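Peer 1: Pasting in a structure now, in structure tokens, and then I'll have a few things to ask.
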Amino acid sequence: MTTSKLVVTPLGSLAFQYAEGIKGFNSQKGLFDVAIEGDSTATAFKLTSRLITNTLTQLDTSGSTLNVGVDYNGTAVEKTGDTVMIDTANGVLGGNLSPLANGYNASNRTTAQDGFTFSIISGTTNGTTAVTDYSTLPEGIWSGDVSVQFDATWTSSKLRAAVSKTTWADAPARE
């Protein structure tokens with residue numbers, strides 16, 4: 001059977017509610033689990049994340065959207081690049097995912113947990129026109145999948161790569 005080299009699992013769901021007092025949406029942390037399989041021949045390890053989808057679309061006919069920002073320690077996780085999480089060759093050990101930095105070349109499996117902070121960073125009235133005032137948006141529900149790709153490579157004096165897509169499915173925002 002095909003054994004899993006990298007599996008990143010979201011631990012719960014994402015949901016956003018509008019708060020009148022701050023004229024915008026609240027924010028949320030979301031934990032995930034990371035499991036990797038050990039490669040004894042490996043001399044370097046690297047883990048990155050990249051944003052895949054982050055659009056919530058109004059359920060009405062407006063075409064209104066909201067975009068979800070994904071933050072890893074004050075660093076955006078984005079569609080246009082890979083956010084470095086672990087990079088052993090350059091001493092980046094990966095904080096609460098440290099145990100992977102220590103176990104990527106062990107002869108077993110290694111797990112660790114971390115999280116992202118999720119918030120609403122912008123939106124559109126109709127799909128195009130940018131929102132300047134969230135309080136003027138239509139009522140009801142915006143919904144969409146928030147998904148983050150996690151890359152993992154195993155260098156050696158030789159390359160093995162694995163990917164895992166983590167999906168916060170049908171994340172709603174409500175006003």
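One is the number of the first residue shown, and numbering goes on along the chain from there.
Recorded method is X-ray crystallography, 2.1 Å.
Here the Cβ of each residue, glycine as well, is placed from N, Cα and C on the backbone.
Here the residue is the original one, while Swiss-Prot reports the published mutagenesis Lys29 to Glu (Swiss-Prot position 68) with the comment Decreases ability to form biofilms. Among the mutagenesis results in Swiss-Prot, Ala130 to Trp (Swiss-Prot position 169) has the note: Decreases ability to form biofilms. The residue drawn here is the original one.
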Peer 1: Tell me the Cα distance separating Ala130 (mutagenesis position) from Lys29 (mutagenesis position), rounded to the nearest angstrom.
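Peer 2: Roughly 25 Å, rounded to the nearest whole number.
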Peer 1: Which residues, sitting 6 or more apart from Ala130 (mutagenesis position) on the same chain, put a CB under 8 Å from its CB?
Peer 2: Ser122, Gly123, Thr124
Peer 1: Could you tell me the whole-number distance in angstrom separating the Cα atoms of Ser157 and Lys158, on either side of the 2 residues that were not modelled?
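Peer 2: Once the 2 missing residues are skipped, the Cα atoms sit 6 Å apart.
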Peer 1: If you count Cβ atoms within 10 Å of the Cβ of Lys29 (mutagenesis position), leaving out that atom itself, what do you get?
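Peer 2: Looking across every protein chain shown, the total is 11.
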